[PDB]
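A.B. asks: Right, I'll just put the structure down here and ask away after.
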Amino acid sequence: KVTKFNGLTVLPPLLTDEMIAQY
Amino acid sequence: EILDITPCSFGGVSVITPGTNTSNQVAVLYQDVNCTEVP
Ligand SMILES: *[C@@H]1O[C@H](CO)[C@@H](O)[C@H](O)[C@H]1NC(C)=O
Ligand SMILES: *[C@@H]1O[C@H](CO)[C@@H](O)[C@H](O)[C@H]1NC(C)=O
């Protein structure tokens, strides 16, 4: 239900969605 | 001919280090870079 290259990077979160699901 | 232009691979460089108290060994993380672009 919940839906670039100019020095703009997106860092992945430390905890993956799988680890938050395990919590 | 139509040609896509993809910006040349770029990203931050991070240094994973234990304390200089522990060792001078470091790892290096090239953020969001495939291990082919890195020299
Ligand atoms: C860090 O290195 C210094 C050297 O000046 C030493 O005196 C200190 O005890 C060391 N600390 C640890 C936690 O190893
Ligand atoms: C890295 O590039 C290779 C081919 O050059 C490709 O097969 C692989 O999927 C790529 N991996 C990433 C994480 O971009």
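By Swiss-Prot numbering, chain A shows 825-827, 854-873, in order.
The backbone N, Cα and C atoms fix where each Cβ goes, and this holds for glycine too.
Under its natural variant entries, Swiss-Prot includes A:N856 to K with the note: In strain: Omicron/BA.1. Here Swiss-Prot notes a natural variant, A:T859 to N, with the remark: In strain: Lambda/C.37.
Help me picture these features in the structure, burial and contacts included.
C.D. replies: The DSSP secondary structure for A:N856 (variant position) is coil.
Cβ-based neighbour count (10 Å, all protein chains) for A:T859 (variant position) stands at 11.
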